[PDB]
Amino acid sequence: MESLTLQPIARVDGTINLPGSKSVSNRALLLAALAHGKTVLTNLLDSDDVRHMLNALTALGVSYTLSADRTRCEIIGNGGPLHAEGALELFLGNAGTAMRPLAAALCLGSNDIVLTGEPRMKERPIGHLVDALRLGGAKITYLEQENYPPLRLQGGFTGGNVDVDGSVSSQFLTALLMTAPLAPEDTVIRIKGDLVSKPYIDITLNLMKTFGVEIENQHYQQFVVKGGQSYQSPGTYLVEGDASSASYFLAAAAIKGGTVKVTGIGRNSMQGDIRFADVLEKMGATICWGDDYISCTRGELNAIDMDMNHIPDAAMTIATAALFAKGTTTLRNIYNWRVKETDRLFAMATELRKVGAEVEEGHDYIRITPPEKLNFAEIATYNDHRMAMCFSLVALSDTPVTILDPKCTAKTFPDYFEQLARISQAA
Ligand SMILES: C[C@](O[C@@H]1CC(C(=O)O)=C[C@@H](OP(=O)(O)O)[C@H]1O)(C(=O)O)P(=O)(O)O
């Protein structure tokens, strides 16, 4: 087992040029592949999630070229639905933002392809999306456990009246939204009940409009999509820096700054995780908003009790930042923490307790009572990039912390530790 030990960081201060948004990157890649024309993505994220998406596009016959730092990508649009026959296997590694969207997109036409990935991918639910796709005409077969990948897609999604459960993941709706415009018939996507991670739907809609497609959003309860559309290359597209990745650095400043400025995202960003800054502000930190930056300056840190359903990922960062806040922090309505890279509620509670916190792992919430002082712990990361990044913040104290499998950050942020070190100051 590989590990990285972070020595206590006395102060953080500096500027970080954010890696590209993983959410935006994979949506842009898929739309670029389906679109007509050449799309040039800039500030594209170079991480495992994107590499796996790129690998899948290659397997699907899409042509593209990458710059040296793999942040600039020129994609030759397919000019319509990707075609894949022969019941071949499409390996998506561990990119859920590839698996979900492609599961839907490859249901267009008369394909026959099997989607799978690393063993862990088979543990992320996709049943709600399959249910919706089938209502739209798609022929889908679970090759292993019902409601999970691998899936054998045999086309048939034509559109029509489609219900979709949006209570476990916004990604199923996202996948349906990107695929539907290309279906031959108009589609009416009806959300069964609650819709979690709503901000991600806005990212999806934003990307779709950029690629030439708009739909009718009826208060996020139903989405009317006209079929027979085509995605069009927007020419050059700038990928916003990753707001989720930015949370770690902004939190670092709220805890041990100094002022940390992240560039690549600003007040105009489409990502819901920029709202993470509001939480730090509510906790006592100072936030500065720029056109292409967000900065956080140390103030004080006070515990908060909030519904974090709008920023599920960035919320994990608040969970460890809570170790440094005064009082008990409660993060509510984060049930789907349980169905991601690992069960994050279980994982976060387990590791937080290891560094000294008293933690109540609620079914869909977490209450964190910080200790008077943190203690050393060899943090288990559960093959989850965010566990590694969240716990790196434990080093912003008097105790060092050992992070197991530090390379797991590569899913979305390969250079995480060097970047953290960049803003880590001894004086
Ligand atoms: C889970 C994860 O990131 C997810 C990416 C995502 C998207 O549409 O881009 C929506 C969210 O999922 P949900 O809350 O709607 O299910 C994020 O949590 C991803 O791609 O795995 P990450 O947190 O591991 O980066």
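For this deposited structure, the header notes the method as X-ray crystallography, 1.9 Å.
Quick reminder: no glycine exception, Cβ is built from N, Cα and C everywhere.
Within its own chain, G96 (mutagenesis position) has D49, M121, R124, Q171 as residues 6 or more apart in sequence whose C-beta sits under 8 angstroms from its own. The annotation phosphoenolpyruvate binding site is assigned in Swiss-Prot to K22, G96, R124, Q171, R344, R386, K411 on the grounds of sequence analysis.
Per Swiss-Prot, the feature 3-phosphoshikimate binding site maps to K22, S23, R27, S169, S170, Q171, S197, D313, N336, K340. For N336 (3-phosphoshikimate binding site), the same-chain residues lying six or more positions away in sequence with a CB closer than 8 A to its CB are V168, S169, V196, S197, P312.
Under its mutagenesis annotations, Swiss-Prot gives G96 to A the following note: Insensitive to glyphosate with unaltered affinity for its first substrate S3P, but displays a 30-fold lower affinity for its second substrate PEP.
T97 (mutagenesis position) has a Cβ environment of 25 other Cβ atoms inside 10 Å. For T97 to I, Swiss-Prot lists a mutagenesis experiment annotated as follows: This mutant is sensitive to glyphosate and causes a substantial decrease in the affinity for PEP. Is insensitive to glyphosate but maintains high affinity for PEP; when associated with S-101.
Listed in Swiss-Prot as a mutagenesis experiment, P101 to A is described as follows: Displays a slight decrease of the affinity binding for both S3P and PEP. Decreases the binding affinity of glyphosate, reducing the potency of this inhibitor. Long-range Cβ proximity for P101 (mutagenesis position), meaning a same-chain Cβ under 8 A and a gap of 6 or more residues, is found for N26, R27, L30, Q171, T174, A175, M178, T179. Secondary structure at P101 (mutagenesis position), taken from DSSP and collapsed to helix, strand or coil, is helix.
Here the residue is the original one, while Swiss-Prot reports the published mutagenesis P101 to S with the comment Displays a slight decrease of the affinity binding for both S3P and PEP. Decreases the binding affinity of glyphosate, reducing the potency of this inhibitor. Is insensitive to glyphosate but maintains high affinity for PEP; when associated with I-97.
Per Swiss-Prot, mutagenesis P101 to G is noted as: Displays a slight decrease of the affinity binding for both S3P and PEP. Decreases the binding affinity of glyphosate, reducing the potency of this inhibitor.
Swiss-Prot gives this note for the published mutagenesis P101 to L: Displays a 2-fold lower affinity binding for both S3P and PEP. Decreases the binding affinity of glyphosate, reducing the potency of this inhibitor.
The mutagenesis experiment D313 to A is recorded by Swiss-Prot, whose note states: The enolpyruvyl transfer reaction is halted after formation of the tetrahedral adduct of the substrates. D313 (mutagenesis position) is surrounded by 26 other CB atoms, counting those within 10 A of its CB over all protein chains shown.
Reduced to three states, the DSSP call for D313 (mutagenesis position) is helix. What Swiss-Prot lists as active site, proton acceptor is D313.
Of all the binding-site residues in the list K22, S170, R344, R386, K411, the shortest Cα-Cα distance to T97 (mutagenesis position) is found for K22.
Of the listed binding-site residues, namely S170, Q171, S197, the sparsest CB environment within 10 A is found at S197. You'll find the Cα of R344 (phosphoenolpyruvate binding site) roughly 17 Å from the Cα of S170 (3-phosphoshikimate binding site). Among the recorded positions listed (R27, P101, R124, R344), none has a CB atom closer than 6 Å to any atom of ligand 1. Largest CA to CA distance in the 3-phosphoshikimate binding set (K22, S23, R27, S169, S170, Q171, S197, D313, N336, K340): 21 Å, whole number.
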